[PDB]
Amino acid sequence: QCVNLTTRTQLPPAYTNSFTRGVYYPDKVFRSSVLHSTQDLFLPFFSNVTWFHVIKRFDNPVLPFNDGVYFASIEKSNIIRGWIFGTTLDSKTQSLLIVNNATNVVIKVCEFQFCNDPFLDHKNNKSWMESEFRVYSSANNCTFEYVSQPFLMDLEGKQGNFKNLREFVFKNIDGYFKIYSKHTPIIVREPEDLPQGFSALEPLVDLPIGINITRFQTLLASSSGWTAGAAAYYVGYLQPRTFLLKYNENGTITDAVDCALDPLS
Amino acid sequence: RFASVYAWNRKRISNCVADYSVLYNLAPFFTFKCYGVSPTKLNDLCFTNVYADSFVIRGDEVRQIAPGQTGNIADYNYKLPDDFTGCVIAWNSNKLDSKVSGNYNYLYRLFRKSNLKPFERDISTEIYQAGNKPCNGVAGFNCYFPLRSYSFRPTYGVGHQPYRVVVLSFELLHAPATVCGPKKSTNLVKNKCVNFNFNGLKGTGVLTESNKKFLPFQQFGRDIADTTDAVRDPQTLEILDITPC
Amino acid sequence: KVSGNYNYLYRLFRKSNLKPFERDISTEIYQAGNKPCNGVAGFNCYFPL
Amino acid sequence: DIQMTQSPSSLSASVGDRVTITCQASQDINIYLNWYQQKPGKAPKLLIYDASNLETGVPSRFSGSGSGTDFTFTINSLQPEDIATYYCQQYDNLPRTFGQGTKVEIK
Amino acid sequence: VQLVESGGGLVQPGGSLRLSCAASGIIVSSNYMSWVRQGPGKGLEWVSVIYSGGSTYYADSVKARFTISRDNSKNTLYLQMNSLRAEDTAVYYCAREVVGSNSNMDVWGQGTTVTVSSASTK
Ligand SMILES: *[C@@H]1O[C@H](CO)[C@@H](O[C@@H]2O[C@H](CO)[C@@H](O)[C@H](O)[C@H]2NC(C)=O)[C@H](O)[C@H]1NC(C)=O
Ligand SMILES: *[C@@H]1O[C@H](CO)[C@@H](O)[C@H](O)[C@H]1NC(C)=O
Ligand SMILES: *[C@@H]1O[C@H](CO)[C@@H](O)[C@H](O)[C@H]1NC(C)=O
Ligand SMILES: *[C@@H]1O[C@H](CO)[C@@H](O)[C@H](O)[C@H]1NC(C)=O
Ligand SMILES: *[C@@H]1O[C@H](CO)[C@@H](O)[C@H](O)[C@H]1NC(C)=O
Ligand SMILES: *[C@@H]1O[C@H](CO)[C@@H](O)[C@H](O)[C@H]1NC(C)=O
């Protein structure tokens with residue numbers, strides 16, 4: 001259930017110099033008030049995260065998935081409902097489909113034959129609906145099905161004054177897809193500039209998929225085009241690096257430094 | 001109701017744990033006649049992709065499930081290899097599946113004229129004609145209908161009564177971890193030195209009580225020596241202690 | 001033997017370990033389930049050989 | 001093994017009168033139990049299937065019933081052309097066994 | 001549907017021949033039949049029973065004595081005897097199982113009677 005919409009007024013994505021984001025809990029271990037050093041896959045410090053904006057204007061091309069990614073969204077309406085992962089996405093390579101619908105999340109691992117415009121918007125002018133459920137053409141040789149508790153939801157739609165930020169980190173090692181989630185409320189910065197704050201990333205779940213992955217895609221939610229407002233999201237890519245961590249007395253990370261950035265570092 | 005002899009019920013039990021203790025308290029004493037694996041070691045020695053067949057035959061053919069014994073049903077409805085692994089569980093159904101007027105829903109096929117290969121289901125709807133004569137009909141001379149009907153009258157003696165039997169067979173097809181779950185739970189915090197295992201952390205020490213606060217995603221505790229000192233019990237959600245001997 | 005060689009036996013019902021280098025002749029029927037069997041060839045009363 | 005014996009060994013006094021032949025089994029038997037009717041030195045001819053079924057053309061005065069390790073058979077027409085010997089046989093219980101002998105004669 | 005006797009003759013103990021029951025159209029390879037034993041003045045006895053799958057069942061008194069052959073298309077069943085200790089002074093009947101659960105066949109077959117003794121035909 002897809003149509004070739006096209007006619008998208010795309011722009012090159014902007015770049016925002018990241019300050020502190022790109023850190024997560026490496027394990028499930030209780031250490032209190034001990035400075036601990038480690039090396040693993042993370043987001044390097046002071047690398048510019050790619051800022052995408054969607055207004056009218058819509059854009060969601062295929063993007064590379066190298067050593068896991070870090071996705072963030074600054075919103076208060078929760079337009080993005082799911083994502084698409086895989087390599088070919090044309091009924092040749094086994095692919096992921098993790099979408100949050102109604103009040104649950106569903107994960108579907110199968111041979112997926114998608115369409116040129118994976119869209120869920122497009123029923124009327126502005127009344128939002130999950131139109132075109134079948135983004136894939138047919139159910140091919142399938143692998144895995146999963147249903148669980150949903151993520152955070154935003155009531156109705158809010159355009160402007162985005163007070164919520166959702167940050168997720170995606171990775172896969174040894175065929176294990178680790179997905180971690182975090183949410184920060186009350187963002188009062190109307191004109192860009194990131195935040196310049198520190199927020200540790202709590203783990204969410206790990207899934208043993210055991211399949212290859214090279215690219216990824218995102219999903220958002222009369223018959224052509226929509227009257228939609230402002231939406232903004234961030235995409236960054238990982239690298240094997242090394243950091244320090246300062247656990248507090250309770251077990252929460254409160255400070256972190258890098259080793260391969262500055263001679264002072 | 002279980003499926004009949006000609007088409008046994010198919011149920012491929014997979015993706016679970018190992019627990020077969022529900023058979024002992026289900027019913028009074030009944031027949032087990034286990035041959036391959038010892039009956040006391042079913043909880044351990046896990047396998048993969050158990051091949052379960054459920055069907056009801058009278059008591060005459062219950063003991064004919066052993067490999068190497070042929071007959072009328074054991075030769076022409078269900079054939080077993082001599083290196084068979086696993087065993088069956090059989091019990092009477094004198095009050096549940098036995099009709100006072102005689103249950104005739106159960107049917108079996110005896111005319112196949114072919115020795116069965118192990119572990120398959122064959123359907124023979126056609127009628128066999130004898131004497132090299134074209135029958136092309138039902139209920140005629142020298143033509144025999146393979147299907148025949150059971151009778152489950154409760155006034156019958158032992159051997160003619162219905163007997164529910166489920167065939168359980170265990171095979172290692174490269175042994176993936178599909179159905180393998182122990183239990184081994186023992187709650188004993190006696191403040192004495194013990195070889196403890198909590199969620200696979202082998203160690204020896206004296207287990208006492210503490211009050212450390214752990215985050216839900218934060219299970220193990222370490223120290224300066226990078227050794228496990230404070231742990232959390234898997235069945236419950238209590239942080240035990242940092243206490244060696 | 002193609003005709004049947006049953007002269008070789010083995011034990012599989014002891015519920016007890018062994019030290020090195022001993023033989024044990026337990027002809028008695030092993031009882032499992034903590035219920036006194038006091039019989040021969042009964043349910044949960046298996047011959048050890 | 002089924003050990004089966006019958007009291008009416010020699011029914012030589014019956015001339016068109018009531019006959020009460022029977023067979024008893026050592027163990028309890030189902031409905032499946034039949035008889036062979038053979039002349040001395042001749043192959044047997046069937047008359048009873050599954051203790052309740054009858055042939056195509058035979059006299060209809062024959063009757064029988066079997067339940068609880070015992071079958072009873074009664075005949076009232078003692079026609080002269082059916083002077084033979086009646087035997088019992090049980091099946092569906094290996095090994096197969098056969099009767100020891102019943103004598104019927106008309107004067 | 002008829003059956004044909006084949007056999008006979010008087011032999012000393014230690015000698016045996018082939019007894020045969022021939023069919024009149026019925027296939028004798030992949031079917032269920034049996035042979036039974038009868039003696040003058042005594043009860044019936046069961047020699048053997050053969051199924052389509054090759055299952056041979058017989059009494060323990062005639063253990064390792066009788067071997068049975070089924071023809072593919074000659075419509076004849078053969079039996080060879082072994083270890084004759086002069087206990088086969090009897091007649092054999094070649095027959096079919098009367099009923100499994102519901103049947104109305106009533107056809108049977110004949111056969112020869114054999115006597116075994118140290119004295120031959122006089
Ligand atoms: C395993 O789970 C079961 C429930 O699925 C537990 O049974 C009850 O659990 C509640 C909540 O934890 C307790 O308040 C009850 O006291 C439990 N009842 C019993 C009889 O145990 C069960 O306790 C759990 N296992 C363990 C070891 O805690
Ligand atoms: C959809 O439109 C794009 C844009 O030109 C084009 O490249 C593609 O071939 C079209 N696909 C179909 C199925 O029309
Ligand atoms: C963003 O990063 C890319 C490569 O990492 C670089 O080419 C580009 O100049 C950067 N832009 C800004 C504004 O830092
Ligand atoms: C959400 O999706 C799942 C499966 O994808 C479905 O079972 C559930 O009904 C959906 N919720 C709706 C349609 O409200
Ligand atoms: C295709 O299906 C078969 C089962 O028919 C399965 O074993 C195989 O893994 C599947 N291939 C995939 C998921 O790539
Ligand atoms: C640990 O948490 C408690 C309450 O959650 C707080 O009062 C305390 O200040 C925290 N410890 C530190 C070192 O901040």
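Along the chain as shown, residues are numbered 1 onward.
Method on record in the header is electron microscopy, 3.6 Å.
Every residue, even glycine, has its Cβ placed from backbone N, Cα and C.
While the structure shown retains the original residue, Swiss-Prot records the mutagenesis experiment A:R166 to K (Swiss-Prot position 190) with this note: Partial loss of biliverdin affinity. Using a 10 Å radius centred on the Cβ of A:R166 (mutagenesis position) and all shown protein chains, the other Cβ atoms total 19.
Annotation note: A:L5 (variant position) sits in a coil segment as assigned by DSSP. Here Swiss-Prot notes a natural variant, A:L5 to F (Swiss-Prot position 18), with the remark: In strain: Beta/B.1.351, Gamma/P.1, 19B/501Y.
For the naturally occurring variant A:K123 to E (Swiss-Prot position 147), Swiss-Prot gives the following note: In strain: Omicron/BA.2.75. There are 14 other CB atoms within 10 A of the CB of A:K123 (variant position), with all protein chains counted.
For the natural variant A:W128 to R (Swiss-Prot position 152), the note given by Swiss-Prot reads: In strain: Omicron/BA.2.75. In the three-state DSSP classification, A:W128 (variant position) falls within coil.
Around A:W128 (variant position), a 10 Å sphere centred on its CB holds 16 further CB atoms from the protein chains shown. Quoted from Swiss-Prot for the published natural variant A:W128 to C (Swiss-Prot position 152): In strain: Epsilon/B.1.427/B.1.429; when coupled with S13I induces resistance to NTD antibodies by changing disulfid bond in positions 15-136 to 136-152.
For the natural variant A:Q159 to E (Swiss-Prot position 183), Swiss-Prot gives this note: In strain: Omicron/XBB.1.5, Omicron/EG.5.1. The structure shown keeps the original residue. Listed in sequence order, A:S77, A:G229, A:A230 are the same-chain residues at least 6 apart in sequence whose CB falls under 8 Å from the CB of A:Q159 (variant position). DSSP assigns A:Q159 (variant position) to coil in the three-state reduction, placing it in neither a helix nor a strand.
Here the residue is the original one, but Swiss-Prot notes a natural variant at this spot, A:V188 to G (Swiss-Prot position 213): In strain: Omicron/BA.2, Omicron/BA.2.12.1, Omicron/BA.2.75, Omicron/BA.4, Omicron/BA.5, Omicron/BQ.1.1. In sequence order, A:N161, A:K163 are the residues of the chain that are 6 or more apart from A:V188 (variant position) and have a CB within less than 8 Å of its CB. Under the DSSP three-state reduction, A:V188 (variant position) is assigned to coil, being neither helix nor strand.
The Cβ of A:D193 (variant position) has 10 other Cβ atoms within 10 Å, all protein chains considered. The natural variant A:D193 to G (Swiss-Prot position 215) is recorded by Swiss-Prot, whose note states: In strain: Beta/B.1.351.
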Q.
Are there any residues at least 6 positions away along the chain from A:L5 (variant position) with a Cβ closer than 8 Å to its Cβ? List them or say none.
A. A:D117, A:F119, A:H122, A:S224, A:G225
Q) Given A:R166 (mutagenesis position) and A:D193 (variant position), what distance in Å do their CA atoms have, once rounded to a whole number? A) 17
Q. Does DSSP give A:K123 (variant position) helix, strand or coil?
A. coil
Q: Give the distance between the Cα atoms of A:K123 (variant position) and A:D193 (variant position), rounded to the nearest whole Å.
A: 35
